[PDB]
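J.: Please see the structure below; I have some questions.
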Amino acid sequence: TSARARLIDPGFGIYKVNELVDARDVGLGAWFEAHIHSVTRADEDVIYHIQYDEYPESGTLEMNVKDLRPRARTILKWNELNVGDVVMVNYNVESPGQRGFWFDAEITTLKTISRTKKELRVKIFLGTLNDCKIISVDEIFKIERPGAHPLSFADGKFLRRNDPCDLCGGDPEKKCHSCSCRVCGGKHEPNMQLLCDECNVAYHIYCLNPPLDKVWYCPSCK
Ligand SMILES: [Zn+2]
Ligand SMILES: [Zn+2]
Ligand SMILES: [Zn+2]
């Protein structure tokens, strides 16, 4: 058992040490994946510190409890959505056509145009922005509330799709040297292919020079 993936109840607080949460960055108004680092004493007397999963460089940070909630885990299907619902959506404020960040929003328009076409417009809570068109209609997340089952890293990483690919367009059919194996460009075998942490590019076990016997950081760095 990893120490990073074991929940600790220090005897108080509504989130457990090492619990997976989302943390609202007050500067942007968006929610980012994080974990509880510590729960200590000085909604008032309990202090929570976190680390952001994808910003370990930012270190340990104090966070008010109103800016924390259990990690988002459930994607709401189209038929589970209603006008007036408050859900978490991906939106880019500066470039509405592109992938952005994860914002709480109230659904104001729900329109099924055809079998494939849909119109989802929301009110984004930053101040608020009205009549925002959400492109990623298949990634609408339910907002979890205090008391939800505590997740740990043992359950999984529970990372959302947080990056913008220009090459293959995210299509699983087309080969890609950019977002898959650099040597051959084959997405086949997600299991027999290791990633890097610093630069983040992949290689198969048999595509490296020299080839590895069994299944990490890349060799071209060192
Ligand atoms: Zn690609
Ligand atoms: Zn390869
Ligand atoms: Zn690397």
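So for chain A, numbering is Swiss-Prot's, and the shown residues are 113-154, 204-287, 292-329, 331-381, 387-393, in order.
Heads up, header says this was done by X-ray crystallography, 2.3 Å.
Positions of Cβ are set from backbone N, Cα and C atoms, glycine also.
Just lifted these from Swiss-Prot, have a look:
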type    : residues      : note
MUTAGEN : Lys307 to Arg : No effect on autosumoylation
J.: What is the Cα to Cα distance in Å between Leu287 and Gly292, where a stretch of 4 residues has no coordinates?
T.: 5
J.: Over the unmodelled segment of 5 residues, figure out how far apart in angstrom the Cα atoms of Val381 and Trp387 are, rounded to whole.
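T.: Output for the chain break: 9 Å between Cα atoms.
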J.: Specify the count of other C-beta atoms within 10 Å of the C-beta of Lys307 (mutagenesis position).
T.: 16
